[PDB]
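Structure record follows, encoded as structure tokens.
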Amino acid sequence: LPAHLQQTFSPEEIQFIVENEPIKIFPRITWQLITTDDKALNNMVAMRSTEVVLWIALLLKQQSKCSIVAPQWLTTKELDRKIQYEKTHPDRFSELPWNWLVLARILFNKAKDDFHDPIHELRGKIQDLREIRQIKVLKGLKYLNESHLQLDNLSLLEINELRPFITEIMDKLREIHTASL
Amino acid sequence: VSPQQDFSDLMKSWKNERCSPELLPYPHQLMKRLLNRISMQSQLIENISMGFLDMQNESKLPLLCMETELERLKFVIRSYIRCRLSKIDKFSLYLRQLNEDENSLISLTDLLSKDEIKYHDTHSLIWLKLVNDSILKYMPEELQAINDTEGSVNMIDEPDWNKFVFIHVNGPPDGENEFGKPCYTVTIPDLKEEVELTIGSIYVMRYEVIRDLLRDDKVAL
Amino acid sequence: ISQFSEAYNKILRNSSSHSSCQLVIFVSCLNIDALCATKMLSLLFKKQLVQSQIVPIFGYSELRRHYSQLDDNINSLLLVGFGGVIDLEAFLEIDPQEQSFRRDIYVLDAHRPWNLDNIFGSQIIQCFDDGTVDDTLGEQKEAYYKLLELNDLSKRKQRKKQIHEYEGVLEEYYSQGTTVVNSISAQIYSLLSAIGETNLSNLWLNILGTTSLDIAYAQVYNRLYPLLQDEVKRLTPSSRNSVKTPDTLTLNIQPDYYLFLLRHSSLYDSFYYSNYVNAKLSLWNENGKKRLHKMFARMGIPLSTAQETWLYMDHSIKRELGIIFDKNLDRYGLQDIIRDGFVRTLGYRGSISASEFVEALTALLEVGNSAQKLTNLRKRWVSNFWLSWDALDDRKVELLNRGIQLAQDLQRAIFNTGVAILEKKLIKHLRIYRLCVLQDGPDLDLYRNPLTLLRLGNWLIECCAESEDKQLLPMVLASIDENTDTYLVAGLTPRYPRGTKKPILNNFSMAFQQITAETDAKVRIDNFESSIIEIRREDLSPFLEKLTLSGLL
Amino acid sequence: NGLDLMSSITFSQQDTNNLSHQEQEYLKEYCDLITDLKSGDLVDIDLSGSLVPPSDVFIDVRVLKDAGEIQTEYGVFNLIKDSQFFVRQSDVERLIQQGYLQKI
């Protein structure tokens, strides 16, 4: 009996999910281990980038034995083209990593000192792109009908927050209408 | 056949499970090779952890890594089955009516786990036994049977195939079902005209129209 | 007696394991230095992810309950601030188990002199004596290699005469005052820099450690500023602000003041409660209170503006805060106020003076929280320890302020009652030394804690002597509420007015042990510190008479 | 349930006798029913616990007036009021449900 939530995912569970996405790293180190699902790696070379899963990068970052790379889409100069492209298409939600909220929480807790110009900038940027996008969702949510919605490109977290609401009142709405014919 | 793939399919199954309004087939072919695999590595790590003390008159890292990993994947399936058992708790009756009927596919050794089937029958049994000495004594003659009257109803519910589920469309293109302009799939709702479906965009609809896409894993939930 | 890095690699090799580890680091006890030390220690362990057990010990007698009860798999032990005085080899015993002994108890202490049985005869230590007193310290060196293992009648008489010859000079040693050489934290940082960690909050832990004790002397600390300021120079958040910026945003040098709570309290209340200034200006006196206002008349600071909280005072007064004091304070003899201090700014929250933070933690330790009652009380202090431990963390500031709203109140208590004493002239000059007892007072609940009486005792030994000719004489205090006449009595040390020639080596430690060894009348060394003991009102008076004579100083 | 080493169903469910015995028979039969699910796996489970995913993976537990030491499994954590153990998630899951541990 899962109790909470249960129909929607838990906010934590979507991080539990996203940490399964691989991203590049800069190992300080120069057994085996096969583990199960990793496939990697031959002993990591210091000052050499390589591709590994996230939860291990985070794990090895707590010990500061590795320096995570910043994603090419996580930058303020990069985000600028994205909010510029977002203000100008009030309908569509543009192009999203789909994890961007949760990576934006996770990579800022520890890895923060690795980013170039992380301070007081990107958080200001993504807290914004997580603003106009949210209100655009609430103003795109007036057009609700059964059964269709284009939620286009939308974050996993954004999906998860509003899920019970939409997929509940769709189940009051479509419920009268299917049944009245 | 690769480990990583069995895992991706495990995650896929887990999400598809917590999303959908109803139960899904029990995937034994994989889940059992993982239930053997973890029995292997859990023994292996305790063995290497115990052999490690012999070189001791170094690096705990691959051991810590490994162990954390095993905690994560031993969480995953435990969420899975702890969920399915709940949906069995809700659908016990429906499943019973599904079992007494011939068509189409009953519980068997497939639709439920060889472990789950026990949970089902025993829970069902002790439940009926509870309500039996509690409120049916004192037993209405028409209400002797737990099943449709009909109305209202009962249960029956809830094989609800119309409920909404967020769906994200993914799968290999041949260039099967792609009719353009962007891509697969149909759709053809009964009440409405096709949208139809675009692959780079998540589209929420009923579970019933998409159940076949779900079977093919052409759309994630 | 070892390299810090090498003692570290030892505690590394005996550590890792599974089911690891196991080590219990003992944080002890009530001294803020302990926190300062063990927090950067614990963070260092978390770095290599080495599991640990951390125990809040109060009583020295209490340690026996622990070490004698629960130990199983623990091959490497660590202890803090205990054992420098009384040896645990006899106290715990030990009983050697399995050379290359299985368990290594590290003992970190700032207290001197070390116990004789400790450093030589390696069993449980692995001493931390390094590097402060190395020394020699040839007096302890000849104490053993001579003693151990030690016509023929003249050679026997010669031998015995030599034995007593060494025993006399040896008796000079280990009978002596307990005085901290250097803050244990500093050394943990010396151990930490060899491993290569420069971490900022770590360094702040060092600053906290050093500034834990400036309330009481320095003594070497006056020369510790190089060893800190250089480190503050070994790093920097940005070459120039770049206001603020919201992150790093770190500690910096500012003209800080022994003045009390300048930043988190109203200015006037900040002079009026400050400890150094309560002396020179005679603030307990109504006639002297005015002299403060004359200070403000000299500064041109309104009285109404002095009453207002420091966050909100006008900007002009802030920019002139470093000048006006130079223009004026010099005339009142208050010229020693301005230190070069350390202040860490969290930016949009505020800033915090190195010292004031310590006032917050001390505040936390006593408040904001027949043997069953004392155990339950000491227990309440044990719980309260963690309430104080948490405030060190950066991520929770919300409770740190709960400390400060207390730190103010305490003073408002302490000052008040402190004045309640000087009105009755309760000081007994006696002959050999100064002595006092509080027979009655408000809210003795605050005075239960050793450290509360350390600060009241401090503000009082500071008040009585400016100096104030003549003869700085150590002070004694006593208080009672409940627990059936426990009458806690703490030893104290004299305060020189910033011109300090000698350490002066508190002698109450010895004078108390002489009485425990005489009639031992309800005398209890149960508190971890040699200066502070317990007594009963039945036996306190004969104890006071036996305290008066024979005077060891 | 409850949880290590369950090891028996006791002191749980403050309703106790106030709730009907007809339900309690169902209940004891039900936890007896779940003991078999515990006995099929071979996970190990620990199904009862870890509804919330491990991170990462070591935590800090602050004692909450518990005695102690009752930590026999794996190791003698030697429970002691006012003592925090820098212990992994493993035994934390099991011991937090009882009421010993407090801060994760």
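Residues 54-110, 121-238, 248-293, in that order, are what chain B shows, numbered as in Swiss-Prot.
Structure determined by electron microscopy, 3.7 Å.
Placed from the backbone N, Cα and C atoms, the Cβ positions cover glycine too.
One mutagenesis experiment catalogued in Swiss-Prot, B:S66 to P, is accompanied by this note: In sld5-8; temperature-sensitive mutant; in association with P-21. Defective in DNA replication. For the mutagenesis of B:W67 to R, Swiss-Prot gives this note: In sld5-12; temperature-sensitive mutant. Defective in DNA replication. The structure shown keeps the original residue. For the published mutagenesis B:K150 to E, Swiss-Prot gives the following note: In sld5-2; temperature-sensitive mutant. Defective in DNA replication. Record note (Swiss-Prot) on the mutagenesis of B:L293 to P: In sld5-13; temperature-sensitive mutant. Defective in DNA replication.
Separating the Cα atoms of B:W67 (mutagenesis position) and B:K150 (mutagenesis position) is a whole-number distance of 13 Å. The Cβ of B:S66 (mutagenesis position) lies under 8 Å from the Cβ of B:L77, B:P80, B:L83, B:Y143, each on the same chain and at least six residues away in sequence.
Burial estimate for the mutagenesis positions (B:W67, B:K150, B:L293): highest at B:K150, by number of other CB atoms within 10 Å.
B:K150 (mutagenesis position) carries a helical DSSP state (H, G or I).
Comparing B:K150 (mutagenesis position) with B:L293 (mutagenesis position), their Cα atoms are 18 Å apart once rounded.
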